[PDB]
Amino acid sequence: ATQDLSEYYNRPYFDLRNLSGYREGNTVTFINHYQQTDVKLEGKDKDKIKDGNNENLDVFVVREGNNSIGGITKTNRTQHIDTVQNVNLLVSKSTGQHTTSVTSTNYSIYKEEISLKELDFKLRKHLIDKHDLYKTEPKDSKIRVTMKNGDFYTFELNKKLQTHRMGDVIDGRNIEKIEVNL
Ligand SMILES: CC(=O)N[C@H]1[C@H]([C@H](O)[C@H](O)CO)O[C@@](O[C@@H]2[C@@H](O)[C@H](n3cc(CO)nn3)O[C@H](CO)[C@@H]2O)(C(=O)O)C[C@@H]1O
């Protein structure tokens, strides 16, 4: 399962921007000058995308198992050459009963609207790359994303993000900080 988790979060992802998605049923189809991708609506995403053509979407694609789940957002209304938000990321690791660390960095946000799919996947890749995630059993460790209004979103690192959450989106301007406890 840990193996499975690392295989999943090590997969490539594709960050598509400002294109059309065509909803037929519970599937949104995207076409690139490179790939056709079919994206499943499994959650509250089902309630916002219109049947037929939807313009000016972005989508965060991870091939499952060219099928991906969720990760669809409104594209940015304006070009933001500067970032949308700077977010303190705070990782805490206990390399034993004797030693604890905190890494404290800046996570830039470039999207007005971002999916949980994107946060979950990117943070986990980060954590794999720089903090040995999934070299050990994850147990109880969680990412937590906290907003300015105190609302929060939890990602449990012992399982994949729940498919019904992949299409949930938040306002990237209102993310306050991100905290992880390995
Ligand atoms: C609503 C809000 O502002 N935050 C709220 C979040 C948030 O609604 C969801 O993350 C959106 O996807 O949910 C919290 O709880 C989740 C559970 O919602 C989620 N869940 C439950 C089930 C089955 O009943 N399937 N998924 O499970 C996770 C942990 O894996 C969380 O508990 C959250 O993310 O923290 C509560 C939070 O206040």
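Numbers in chain A track Swiss-Prot; the residues on display, in order, are 9-73, 80-196.
According to its header, the structure was obtained by X-ray crystallography, 2.5 Å.
From the backbone N, Cα and C atoms, a Cβ is placed for every residue, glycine too.
While the structure shown retains the original residue, Swiss-Prot records the mutagenesis experiment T168 to P with this note: Complete loss of carbohydrate binding.
Of the deposited chain, 6 residues are missing between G73 and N80, and the straight-line Cα distance between those two residues is 10 Å. Classification of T168 (mutagenesis position) by DSSP places it within a strand.
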